[PDB]
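Notes follow the structure.
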Amino acid sequence: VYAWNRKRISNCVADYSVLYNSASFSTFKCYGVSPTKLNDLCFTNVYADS
Amino acid sequence: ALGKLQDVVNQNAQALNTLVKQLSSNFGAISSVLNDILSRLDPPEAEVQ
């Protein structure tokens, strides 16, 4: 956590349907955006902090 | 000499400009454009903004 890894996602298409439809996630909270709208949105970049 | 007229005109335009520029203010909302909020946030969340 103190050294949380960061990855960049750019120049690609991601199908988020499999993401929020998965039951393996205990907590799934979106702020400023809806999980379903992701498939219908385009973003300049995405930062994944794990 | 025509200022009395020109002045008036400017004021009118000025107001409109201000009014139009008020379209680009957040007023505390996440964004100043309704379309972005509608496309991103669900109605339960979007309605407050």
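Chain A uses Swiss-Prot numbers throughout; the residues present, in order, are 350-399.
If you check the header, you will see the structure was determined by electron microscopy, 3.3 Å.
Each Cβ is built from the backbone N, Cα and C atoms, and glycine gets one as well.
Per Swiss-Prot, the features are:
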type	residues	note
VARIANT	A:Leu368 to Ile	In strain: Omicron/XBB.1.5, Omicron/EG.5.1
VARIANT	A:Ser371 to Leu	In strain: Omicron/BA.1
VARIANT	A:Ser371 to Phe	In strain: Omicron/BA.2, Omicron/BA.2.12.1, Omicron/BA.2.75, Omicron/BA.4, Omicron/BA.5, Omicron/BQ.1.1, Omicron/XBB.1.5, Omicron/EG.5.1
VARIANT	A:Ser373 to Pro	In strain: Omicron/BA.1, Omicron/BA.2, Omicron/BA.2.12.1, Omicron/BA.2.75, Omicron/BA.4, Omicron/BA.5, Omicron/BQ.1.1, Omicron/XBB.1.5, Omicron/EG.5.1
VARIANT	A:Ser375 to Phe	In strain: Omicron/BA.1, Omicron/BA.2, Omicron/BA.2.12.1, Omicron/BA.2.75, Omicron/BA.4, Omicron/BA.5, Omicron/BQ.1.1, Omicron/XBB.1.5, Omicron/EG.5.1
VARIANT	A:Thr376 to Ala	In strain: Omicron/BA.2, Omicron/BA.2.12.1, Omicron/BA.4, Omicron/BA.5, Omicron/BQ.1.1, Omicron/XBB.1.5, Omicron/EG.5.1
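The secondary structure of A:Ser371 (variant position), as reduced to three states from DSSP, is coil rather than helix or strand. When other Cβ atoms within 10 Å of the Cβ of A:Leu368 (variant position) are tallied across all protein chains shown, the result is 13. Separation of the C-alpha atoms of A:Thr376 (variant position) and A:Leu368 (variant position): 12 Å, rounded to the nearest whole number. The two recorded residues, A:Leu368 (variant position) and A:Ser375 (variant position), have Cα atoms 12 Å apart. Local packing around the Cβ, expressed as the count of other Cβ atoms within 10 angstroms, is greatest for A:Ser371 among the variant positions A:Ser371, A:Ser373, A:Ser375, A:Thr376.
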